[PDB]
2 protein chains.
Amino acid sequence: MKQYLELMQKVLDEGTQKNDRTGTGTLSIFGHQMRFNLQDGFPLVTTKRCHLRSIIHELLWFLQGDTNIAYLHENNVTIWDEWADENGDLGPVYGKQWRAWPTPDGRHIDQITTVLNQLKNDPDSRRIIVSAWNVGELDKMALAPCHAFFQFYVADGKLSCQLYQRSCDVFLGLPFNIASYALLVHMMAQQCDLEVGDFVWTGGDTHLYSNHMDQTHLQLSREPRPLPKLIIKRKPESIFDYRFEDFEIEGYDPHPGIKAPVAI
Amino acid sequence: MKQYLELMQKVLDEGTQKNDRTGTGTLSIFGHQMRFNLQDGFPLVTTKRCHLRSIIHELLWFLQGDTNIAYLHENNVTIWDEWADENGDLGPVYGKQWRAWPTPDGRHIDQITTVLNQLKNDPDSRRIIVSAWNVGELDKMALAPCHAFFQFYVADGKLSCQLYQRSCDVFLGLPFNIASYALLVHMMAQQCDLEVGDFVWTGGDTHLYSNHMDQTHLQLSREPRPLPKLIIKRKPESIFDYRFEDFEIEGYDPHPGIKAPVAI
Ligand SMILES: O=c1ccn([C@H]2C[C@H](O)[C@@H](COP(=O)(O)O)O2)c(=O)[nH]1
Ligand SMILES: O=c1ccn([C@H]2C[C@H](O)[C@@H](COP(=O)(O)O)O2)c(=O)[nH]1
């Protein structure tokens with residue numbers, strides 16, 4: 001993806017050496033913004049094969065407010081195994097904050113529903129936000145939310161969304177983070193009878209791990225292919241009624257996948 | 001300011017018509033990022049005279065976790081009068097969330113102190129964040145926080161900060177929002193024995209009110225003057241011990257002030 005490869009080069013050319021949690025060094029930049037016109041095509045990286053399968057299950061898992069990996073396991077999705085405790089619990093992460101943000105007075109706020117209500121009744125609102133950054137529950141989470149905060153925006157019948165990502169592994173995580181939110185935008189837009197607009201990605205500490213240099217150079221030598229198209233087979237009655245089989249991506253012809261190891 | 005005037009032109013050239021809360025129309029863009037190297041000078045708009053006096057008092061007021069306008073009044077600062085109730089209370093706004101974010105279990109989190117601790121003990125952290133977006137208390141606030149979320153970053157002994165502003169009145173509010181956080185960066189940096197780095201401003205719904213066109217065109221015709229320098233007369237023992245008289249801006253030679261009316 002043109003915008004993506006440009007970020008990779010930027011991290012290489014301008015990133016400063018910075019170490020992560022008792023481990024691998026990284027090349028790091030702070031503050032970056034990218035824009036994807038969703039009307040131009042689904043922003044799924046083509047310079048390396050990316051599998052949407054786990055992304056879709058993860059998103060549907062987030063929407064159900066589920067915080068135990070059982071659902072992911074019923075579908076053989078193991079991306080959260082690394083963090084789940086013996087019982088399969090991850091703590092009050094994403095799904096829990098999105099659907100049941102606990103208040104000091106005993107309530108549980110459903111931010112997804114609130115946002116649906118706003119887009120349908122007050123589209124011009126500058127307060128259509130979903131936050132997963134719950135300060136009071138951070139100590140209980142398996143890990144602090146990376147995509148911590150996102151805001152919606154409506155203009156000319158088009159729904160845009162801006163995500164603020166505090167930390168970002170450009171090589172391994174970013175291709176997935178973009179596809180995940182771009183999917184959510186299509187789902188929201190469908191439910192609110194709006195066209196898709198832009199997906200604006202904003203990152204904090206954007207980096208490349210030192211042991212991923214060869215993979216980065218390899219990917220950078222590749223030429224981006226046309227973006228595929230996302231197809232939603234049917235329109236569910238609510239944002240909580242989507243099923244894995246409802247989505248299909250058409251015209252995705254990527255370059256070979258590239259593995260990237262992580263230190264432990 | 002070069003980056004500022006460029007944003008104004010952008011809103012004019014590319015902004016779409018969008019109305020605000022039962023009132024004035026605006027020219028609006030969604031998603032914008034600006035960077036200010038604080039080493040180049042204090043980012044205080046020179047194309048129109050801006051008064052720092054109220055900005056400083058407001059910041060010191062935020063730091064004390066104060067949420068009643070009494071302190072502002074002792075100093076004849078009336079920027080919050082519009083929202084204060086009969087008693088002078090604004091609800092659990094900025095100051096309250098920064099210094100005493102209430103948890104469901106009865107605790108009150110001091111995010112300013114937590115952030116100081118991190119910059120001093122874990123500078124490489126990608127989780128040095130302060131959020132004022134407390135979902136559970138939004139209904140009690142005089143207004144939902146505009147500068148809702150900011151993150152710190154340390155690299156090569158330089159402290160950078162990125163602010164996410166959900167809504168932004170480019171003409172009236174932005175010059176002030178930038179100076180406010182740029183001051184905070186200098187204060188934090190001083191307390192942690194670090195040099196100042198960049199101030200990255202990220203905005204959501206960035207706009208210009210329709211009844212401010214003449215003022216915008218007037219300002220756009222002006223040429224930016226050199227940036228002033230911020231001087232901190234002394235180093236307090238803590239971030240909570242700063243006083244109005246501790247700051248002085250040197251070399252500020254702006255163009256005449258420009259008034260901008262608001263509809264009611
Ligand atoms: O959605 C996600 C989750 C994690 N990461 C990456 C960011 C960092 O490389 C590491 C998390 O480290 P900390 O930010 O907590 O330090 O995993 C992503 O890129 N995207
Ligand atoms: O720090 C601030 C606070 C407010 N505003 C502006 C943004 C909007 O123009 C209006 C607030 O409206 P809502 O975002 O709630 O709709 O005041 C700013 O520019 N900066």
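Numbering starts at 1 and runs along the chain as it is shown here.
Each Cβ is built from the backbone N, Cα and C atoms, and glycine gets one as well.
Here is what Swiss-Prot records for this protein:
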ACT_SITE  A:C146  active site, nucleophile
BINDING   A:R21, A:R126, A:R127, A:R166, A:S167, A:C168, A:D169, A:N177, A:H207, A:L208, A:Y209  dUMP binding site
BINDING   A:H51, A:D169, A:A263  (6R)-5,10-methylene-5,6,7,8-tetrahydrofolate binding site
MUTAGEN   A:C50 to Y  Shows 0.2% of wild-type catalytic activity, but substrate affinity is not affected
MUTAGEN   A:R126 to E  Shows 2000-fold decrease in catalytic activity and 600-fold decrease in affinity for dUMP
MUTAGEN   A:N177 to A  Shows 200-fold decrease in catalytic activity, 20-fold decrease in affinity for dUMP, and 10-fold decrease in affinity for mTHF
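Everything Swiss-Prot records as a feature, shown here on the structure.
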{"residue": "A:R21", "record": "dUMP binding site", "DSSP (3 states)": "coil"}
{"residue": "A:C50", "record": "mutagenesis position", "DSSP (3 states)": "coil"}
{"residue": "A:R126", "record": "mutagenesis position", "DSSP (3 states)": "coil"}
{"residue": "A:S167", "record": "dUMP binding site", "DSSP (3 states)": "strand"}
{"residue": "A:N177", "record": "mutagenesis position", "DSSP (3 states)": "helix"}
{"residue": "A:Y209", "record": "dUMP binding site", "DSSP (3 states)": "strand"}
{"residue": "A:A263", "record": "(6R)-5,10-methylene-5,6,7,8-tetrahydrofolate binding site", "DSSP (3 states)": "coil"}
Cβ-Cβ distance under 8 Å to A:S167 (dUMP binding site), same chain, at least six residues away: A:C146, A:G203, A:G204, A:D205, A:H207
Which of these mutagenesis positions is closest to A:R21 (dUMP binding site) if you go by CA atoms: A:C50, A:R126, A:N177? A:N177
Of all the recorded positions given, namely A:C50, A:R127, A:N177, A:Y209, which is spatially nearest to A:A263 ((6R)-5,10-methylene-5,6,7,8-tetrahydrofolate binding site) at the Cα level? A:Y209
List, in residue order, those recorded positions out of A:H51, A:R126, A:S167, A:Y209 with a Cβ under 6 Å from any atom belonging to ligand 2. A:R126
Just jot down the residues in the same chain as A:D169 (dUMP binding site), at least 6 apart in sequence, with C-beta under 8 A of its C-beta; none if empty. A:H207, A:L208, A:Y209
If you pair up every Cα among A:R21, A:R126, A:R127, A:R166, A:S167, A:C168, A:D169, A:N177, A:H207, A:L208, A:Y209, the residues annotated as binding dUMP, what's the maximum separation in angstrom, rounded to an integer? 36
A:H51, A:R126, A:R127, A:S167, A:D169, A:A263: the recorded positions whose Cβ falls under 8 Å from a chain B Cβ: A:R126, A:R127, A:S167
Running a distance check here. Ligand 1 versus the recorded positions A:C50, A:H51, A:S167, A:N177: which have CB less than 6 Å from one of its atoms? A:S167, A:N177
A:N177 (mutagenesis position) and A:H51 ((6R)-5,10-methylene-5,6,7,8-tetrahydrofolate binding site), distance between Cα atoms, whole Å: 12
Validating a neighbour-count step here. Other CB atoms within 10 A of the CB of A:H207 (dUMP binding site): how many? 25
Cβ contacts within 10 Å for the residue listed as 'active site, nucleophile', all chains included, total 19
Calculate the distance in Å between the alpha carbons (Cα) of A:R126 (mutagenesis position) and A:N177 (mutagenesis position), and round it to a whole number. 24
If one looks at the chain holding A:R127 (dUMP binding site), which residues at least 6 apart in sequence have a CB under 8 angstroms from its CB? A:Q118
Could you state the CA-to-CA distance between A:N177 (mutagenesis position) and A:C50 (mutagenesis position) to the nearest Å? 11
Just report the maximum Cα pair distance in Å for the recorded (6R)-5,10-methylene-5,6,7,8-tetrahydrofolate binders A:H51, A:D169, A:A263, no decimals. 22
